[PDB]
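Note sheet for the following structure.
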Amino acid sequence: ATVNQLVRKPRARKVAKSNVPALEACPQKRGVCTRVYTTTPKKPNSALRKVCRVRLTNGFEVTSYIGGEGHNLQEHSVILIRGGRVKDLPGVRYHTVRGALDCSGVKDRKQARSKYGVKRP
Amino acid sequence: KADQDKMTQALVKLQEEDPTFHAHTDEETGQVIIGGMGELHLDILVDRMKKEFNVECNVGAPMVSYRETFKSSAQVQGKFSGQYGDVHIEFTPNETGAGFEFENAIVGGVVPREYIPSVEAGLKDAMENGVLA
Amino acid sequence: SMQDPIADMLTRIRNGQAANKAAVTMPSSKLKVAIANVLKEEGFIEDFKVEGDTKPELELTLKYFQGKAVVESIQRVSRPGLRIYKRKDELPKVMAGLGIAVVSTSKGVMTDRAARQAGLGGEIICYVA
RNA sequence: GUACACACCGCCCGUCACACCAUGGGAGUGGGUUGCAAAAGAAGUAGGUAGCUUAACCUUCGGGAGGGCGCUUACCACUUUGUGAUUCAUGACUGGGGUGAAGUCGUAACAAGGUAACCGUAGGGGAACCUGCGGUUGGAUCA
RNA sequence: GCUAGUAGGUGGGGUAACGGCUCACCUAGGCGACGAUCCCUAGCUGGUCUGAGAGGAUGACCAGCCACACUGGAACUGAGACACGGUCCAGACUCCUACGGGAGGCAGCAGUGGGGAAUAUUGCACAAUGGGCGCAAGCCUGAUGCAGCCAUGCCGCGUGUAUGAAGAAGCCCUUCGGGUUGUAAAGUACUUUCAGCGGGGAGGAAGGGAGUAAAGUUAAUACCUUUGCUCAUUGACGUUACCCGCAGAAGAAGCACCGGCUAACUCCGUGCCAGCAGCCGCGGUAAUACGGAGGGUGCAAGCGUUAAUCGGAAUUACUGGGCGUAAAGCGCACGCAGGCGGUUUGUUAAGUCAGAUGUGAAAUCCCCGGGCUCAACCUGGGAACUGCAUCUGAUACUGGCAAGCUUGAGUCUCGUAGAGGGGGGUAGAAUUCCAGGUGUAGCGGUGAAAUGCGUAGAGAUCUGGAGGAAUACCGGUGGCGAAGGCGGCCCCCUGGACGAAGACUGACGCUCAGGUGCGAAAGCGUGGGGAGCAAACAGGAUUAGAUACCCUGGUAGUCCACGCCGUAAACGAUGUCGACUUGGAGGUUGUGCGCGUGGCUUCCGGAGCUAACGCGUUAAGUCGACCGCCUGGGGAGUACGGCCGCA
RNA sequence: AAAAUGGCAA
Ligand SMILES: [K+]
Ligand SMILES: [K+]
Ligand SMILES: [K+]
Ligand SMILES: [K+]
Ligand SMILES: [K+]
Ligand SMILES: [K+]
Ligand SMILES: [K+]
Ligand SMILES: [K+]
Ligand SMILES: [K+]
Ligand SMILES: [K+]
Ligand SMILES: [K+]
Ligand SMILES: [K+]
Ligand SMILES: [K+]
Ligand SMILES: [K+]
Ligand SMILES: [Mg+2]
Ligand SMILES: [Mg+2]
Ligand SMILES: [Mg+2]
Ligand SMILES: [Mg+2]
Ligand SMILES: [Mg+2]
Ligand SMILES: [Mg+2]
Ligand SMILES: [Mg+2]
Ligand SMILES: [Mg+2]
Ligand SMILES: [Mg+2]
Ligand SMILES: [Mg+2]
Ligand SMILES: [Mg+2]
Ligand SMILES: [Mg+2]
Ligand SMILES: [Mg+2]
Ligand SMILES: [Mg+2]
Ligand SMILES: [Mg+2]
Ligand SMILES: [Mg+2]
Ligand SMILES: [Mg+2]
Ligand SMILES: [Mg+2]
Ligand SMILES: [Mg+2]
Ligand SMILES: [Mg+2]
Ligand SMILES: [Mg+2]
Ligand SMILES: [Mg+2]
Ligand SMILES: [Mg+2]
Ligand SMILES: [Mg+2]
Ligand SMILES: [Mg+2]
Ligand SMILES: [Mg+2]
Ligand SMILES: [Mg+2]
Ligand SMILES: [Mg+2]
Ligand SMILES: [Mg+2]
Ligand SMILES: [Mg+2]
Ligand SMILES: [Mg+2]
Ligand SMILES: [Mg+2]
Ligand SMILES: [Mg+2]
Ligand SMILES: [Mg+2]
Ligand SMILES: [Mg+2]
Ligand SMILES: [Mg+2]
Ligand SMILES: [Mg+2]
């Protein structure tokens, strides 16, 4: 690109849209679980992965992943969601936070307790 | 569903006012069970919910836990057809309160031992979901 | 068309040095002669000469130190498309001072060092290393 | 030569079936915002004066000057009407796209892929495609 | 595209003041591709974060400016307001009421409800600084000084420290030998910051109020003022910093991580399950990747996670990238605006350069210092603020003006080659059709067939006629044209290129967004024409099927005039113009004297370039000017809107 | 002459 051309039309940067739309520049958002269900992973991974549909205060409804072993979450439970997409689950762009609001910490967790909201023995 | 949300809020407020009133959602059935000191006590609270909170709801006796069983015995073949799976199972009624009994009576490796657990899992899952209701 | 004559002069030297040509000849002009003198004084070119009156021709005698061109690279910093002017403090340094930069100061065309000593800034004609 | 590399028992295209996701159209429908043509006229401010009234000034002592009030006019907020534009939401149904699963039908390309392939264009056909016309090599072969 | 107070003018009115500020009248202007208008978003700045820098992102705290004060509107008073705690009106809300009528505005401080992932006490003092009023005393001050809450951040400090093999137990691992935890702990000798308890103790305090003295002032040693002098007095913080004393290791470590990237490893459980995951991926019975344990690594009153910004990203490349084949050269050309432009002299000084001056708030940043036990923090001075205006110099270069020159470009004279274009005409060969003669049973087609044709005489052969279309050989890696393209011969009209030797003009040039023209085939419209060929279509075959390949037929179309369309792998997948940089073999077309010198063209190849393949004086080498274009693959060159088109 | 196809796998 010649200088004169660049003067006429400047170089433009990419939009670079975010990958966590529902959060809307908020570290966490709160939502009520409309449904809690298990979904199969994309290839080459085989499991039953726990997910929930949560209607956030912002009003966007997004699938969120309930991490750890076991969950107490049911329909109408209030949970706090954070950014983080599950590779092998399509349309899952958020993770539920264990130990926040209704969501309970993983039982019998002695390592990475803060991540799974488990209080020190 | 909109009435459900209103109902939940109404139930919370009523529970705050009256601690002898207990309202909880059964996770299994998804039914909301209301507990009270009297039928009138519950009727008032239901009426309040309808009038004060404008919640339309239907009140009935909670569904009792029900279990299914077989009365007669029969030998049945389940064939799935590459993907291949063939099993012959004899179902017989057990005594009342005897529970579930599974017997592997395969002889001579007609069915590979590796697939026996899969057969059991399939039966167990199907039994849990029932056959009638 | 020949919109930049000076660029052609530098190109002729560079191409001549690559081709192991003893001399490079171009149509003479006052600026080209001035730039040539700087190269001769800095010992990048052995000698320069002008011939003809109606149509003068500038001949530059290239020098090879060890069968390798003395001028490793020659580049036109200021061009018709984009002109570059530098203040005295901002005058460029080539190859950590090993190279020269031809600067057109008010007094005349001179090396960057000479212009910096003078304290007069000017347009940067080219970098010669 | 090759788009194959558990290596042609390779690879791989499209219709159709099913579930789901985002999206376009759609009798329209309901919000937001706004353009234009009008309407409207609280208060205030300015202008005029049917009338009413008047500490300081003047006076022939009657009044005069000047002012206030009221009325009226101009401007103008709310508000109101008609007709457009734009944006958002939703809509029976419908178009194309994407994602599964070992569904169905074929085999279009990749080897000369068994009618070389492909480009533009026109016609035809369940589908990939097929055919005509002109163009390209980003075709193999040649003993 | 926009605009009628609109643009300007004249007069009058108006403002503190200029002014369409306003009004009348007059003229028809003003604005915009250097983006008007309109739509969307937004307080601005000094600064902050990031970055080597250039940039990029941002504008919380502090400071400057602006706007706003329930919403909408208006004015009054005043030096100043169209006024947070003023007025009036209207509206929405809340409240009072005797129902007639009234009251109110936390985006001051604290606080409540609500919303949210989330953000503090309805504190103390006016002791200091500053402000209002006052002669002053003083009064007022949710400014401000302080306190409370919060790991939110930054900084500093602690949680002991020497000794300690018993290499204890206990844990984990183990080849059961042992190794590891680990001198770690116990054991022993010390130290006591900080916390706690006790006792001392700065500084922020200046001034003001009493007197008292002198001087000034005055009629006055009055009073007043001024400066000294003397005596009590002023501190919210506050149980102040700090110092000192006392007891005792007492009262004080957690979080994330260990497949690779990435420093840190095994064991056990689990078995494509449960799970993990930023990326790559891991898990199906020997998992350093899941969960737990031992051990280790990294950090530490924090440690992770999430969100957000910059970097790495040369991945929008000004610094600092590309476009033969990876994404990217407009199909080609003409050309306005714009960009750029040979050589010489004079002149000017716009750019450029130098110096000077004014300014560029303080703070921040940076440097050198100073003060808090140190640090964070506070602070003095300097630097820096890269900018801008003005003045005075310089004149190389760029520009302007003026005069030149010939070298670029162009004009003329002469000749050469050419399927260059448009128009009219004509020839020969062949096919088809029609008529007649001869003649007899096949013809035609295919891998093989069949459909089809023929005894109403085909096919074959000969003769005459008609009509349309294309021009064998020449013919060529040949030529011509900007590209698309252009092929028998003849005439007519017309474009371009090249060579030779002179003359002539005097930079008259190059590129080119927008714009305009031309632009294969197919297609469309109107009117003609129609031999051959042939989408569609029909029949026969082939096949599992055969909407095909093959066979027999056959319509549009192919042809002509005119009009439209505007696209192709419109390709050299290579923009245009100019300069420079080894060679060889050929083609075609001039020209000079076998040897030269021009134009064009084909193949090979050196340096160099390239990811490689290749390109290689016809560059994809080396440079310059200008333009077009690109920024992962799909979705998609599609949707929508616009423009254009008969479609 | 005709001559289709072989899920995804480690
Ligand atoms: K797996
Ligand atoms: K749809
Ligand atoms: K609609
Ligand atoms: K094909
Ligand atoms: K075609
Ligand atoms: K005026
Ligand atoms: K105006
Ligand atoms: K307002
Ligand atoms: K004070
Ligand atoms: K660049
Ligand atoms: K031009
Ligand atoms: K000049
Ligand atoms: K026909
Ligand atoms: K190679
Ligand atoms: Mg729709
Ligand atoms: Mg009025
Ligand atoms: Mg095929
Ligand atoms: Mg083929
Ligand atoms: Mg092919
Ligand atoms: Mg067909
Ligand atoms: Mg705003
Ligand atoms: Mg950088
Ligand atoms: Mg006033
Ligand atoms: Mg006020
Ligand atoms: Mg207030
Ligand atoms: Mg407040
Ligand atoms: Mg809340
Ligand atoms: Mg008060
Ligand atoms: Mg490592
Ligand atoms: Mg294991
Ligand atoms: Mg970058
Ligand atoms: Mg690149
Ligand atoms: Mg390609
Ligand atoms: Mg390409
Ligand atoms: Mg081209
Ligand atoms: Mg100047
Ligand atoms: Mg400053
Ligand atoms: Mg000049
Ligand atoms: Mg040519
Ligand atoms: Mg001619
Ligand atoms: Mg045609
Ligand atoms: Mg036609
Ligand atoms: Mg035919
Ligand atoms: Mg045919
Ligand atoms: Mg195209
Ligand atoms: Mg072509
Ligand atoms: Mg192209
Ligand atoms: Mg051109
Ligand atoms: Mg070559
Ligand atoms: Mg389109
Ligand atoms: Mg369109």
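Quick note: numbers on chain A are straight from Swiss-Prot, i.e. 2-122, in order.
Every residue gets a Cβ built from N, Cα and C, even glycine.
Features of the protein shown, as given by Swiss-Prot:
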- A:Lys43 to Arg: Confers streptomycin resistance but not hyperaccurate translation (VARIANT)
- A:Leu57 to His: Protein is not incorporated into ribosomes (MUTAGEN)
- A:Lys88 to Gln: Confers low-level resistance to streptomycin and a 15% decrease in the translational elongation rate (MUTAGEN)
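Overlay of Swiss-Prot feature records on the structure.
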| residue | record | contacts (Cβ under 8 Å, 6+ apart) |
| --- | --- | --- |
| A:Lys43 | variant position | A:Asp89, A:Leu90, A:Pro91 |
| A:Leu57 | mutagenesis position | A:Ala23, A:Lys30, A:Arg31, A:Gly32, A:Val63, A:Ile82 |
| A:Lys88 | mutagenesis position | none |
